Amino acid sequence: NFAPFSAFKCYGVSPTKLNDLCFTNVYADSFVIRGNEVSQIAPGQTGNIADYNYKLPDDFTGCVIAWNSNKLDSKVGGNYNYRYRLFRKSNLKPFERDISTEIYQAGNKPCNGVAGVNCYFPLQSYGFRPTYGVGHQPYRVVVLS
Amino acid sequence: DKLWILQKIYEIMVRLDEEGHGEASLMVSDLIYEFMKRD
């Protein structure tokens, strides 16, 4: 009950045993993604998010918490604030973050810094709208390591 | 080649968003990811 309508899963020991335990540092990572992408915030997953946005290690022992945020993050007309990376020359290493916005050159012609044919801006917006199906609605996610 | 069909798929994704079909644009985005994950 740290948040509402939550859905949580710990990959190390139970949340109670966390109360006995102590640690030098705790990390809280947070972001928004689609409902159908929450399954990628888990050890061993691959996909657009795991590969190019946020990547947990195979040996992750932490907790992942996600809740539907349709009422807050969806907007009539589309909420264009939330973006994800669709193109990248390599997968991200665990806990890597990439905030670059270089035009992705998919072919052999240069892009001279402008989007065009086979030259793609690397981020895409989710454009969340209240009428999307639950799989496509926004979920807020918190990862505790 | 792979570049023409990538560009056509990318264009559908963009067109769907401009025409208000955001949910279907997300579905085409997933195909772009899967397509480029291939060799």
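Numbering of chain A is taken from Swiss-Prot, so the residues present carry the numbers 370-514, in order.
For all residues, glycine too, the Cβ spot is worked out from N, Cα and C.
Under the DSSP three-state reduction, A:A475 (mutagenesis position) is assigned to coil, being neither helix nor strand. Quoted from Swiss-Prot for the published mutagenesis A:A475 to V: Increased resistance to neutralizing antibodies.
While the structure shown retains the original residue, Swiss-Prot records the mutagenesis experiment A:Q493 to N with this note: Reduced host ACE2-binding affinity in vitro. Secondary structure at A:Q493 (mutagenesis position), as computed by DSSP, is strand. The number of other CB atoms found within 10 A of the CB of A:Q493 (mutagenesis position), across every protein chain shown, is 24.
What Swiss-Prot says about the mutagenesis result for A:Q493 to Y is this: Reduced host ACE2-binding affinity in vitro.
Under its natural variant annotations, Swiss-Prot gives A:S375 to F the following note: In strain: Omicron/BA.1, Omicron/BA.2, Omicron/BA.2.12.1, Omicron/BA.2.75, Omicron/BA.4, Omicron/BA.5, Omicron/BQ.1.1, Omicron/XBB.1.5, Omicron/EG.5.1. DSSP assigns A:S375 (variant position) to coil in the three-state reduction, placing it in neither a helix nor a strand.
According to Swiss-Prot, the natural variant A:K444 to T carries the following note: In strain: Omicron/BQ.1.1. A:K444 (variant position) falls within neither a helix nor a strand when secondary structure is assigned with DSSP, and so counts as coil. With a cut-off of 8 Å between CB atoms and residues at least 6 apart in sequence, the same chain places A:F497, A:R498, A:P499 near A:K444 (variant position), listed in sequence order.
Swiss-Prot lists A:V445 to P among its natural variants, and the accompanying note reads: In strain: Omicron/XBB.1.5, Omicron/EG.5.1. In the structure as shown, the Cβ atom of A:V445 (variant position) sits within 10 Å of 8 other Cβ atoms.
Residue density at A:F456 (variant position): 21 other Cβ atoms are found within 10 A of its Cβ, drawing on all protein chains shown. Quoted from Swiss-Prot, the note attached to the natural variant A:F456 to L states: In strain: Omicron/EG.5.1.
For A:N460 to K, Swiss-Prot lists a natural variant annotated as follows: In strain: Omicron/BA.2.75, Omicron/BQ.1.1, Omicron/XBB.1.5, Omicron/EG.5.1. A:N460 (variant position) falls outside any helix or strand according to DSSP and counts as coil. Long-range neighbours of A:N460 (variant position) (same chain, six or more residues apart, CB within less than 8 Å of its CB): A:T415, A:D420, A:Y421, A:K424.
As a natural variant entry, A:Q493 to R appears in Swiss-Prot alongside the note: In strain: Omicron/BA.1, Omicron/BA.2, Omicron/BA.2.12.1.
Under natural variants, Swiss-Prot gives A:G496 to S with this note: In strain: Omicron/BA.1. Neighbour list (A:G496 (variant position), Cβ cut-off 8 Å, at least 6 residues apart, same chain): A:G447, A:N448, A:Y449.
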*How big is the gap, in Å, between the Cα of A:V445 (variant position) and that of A:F456 (variant position), rounded to a whole number?*
27
*Determine, using Cα-Cα distances only, which of these recorded positions is closest to A:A475 (mutagenesis position): A:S375, A:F456, A:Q493.*
A:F456
*Near A:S375 (variant position), which residues of its own chain have a C-beta under 8 A away, given they sit six or more steps off in sequence?*
A:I434, A:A435, A:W436
*Nearest-integer angstrom distance between the alpha carbons (Cα) of A:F456 (variant position) and A:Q493 (mutagenesis position)*: 9
*asked:* Taking each of A:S375, A:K444, A:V445, A:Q493 in turn, which of these recorded positions have a Cβ less than 8 Å away from a Cβ in chain B?
replied: A:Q493
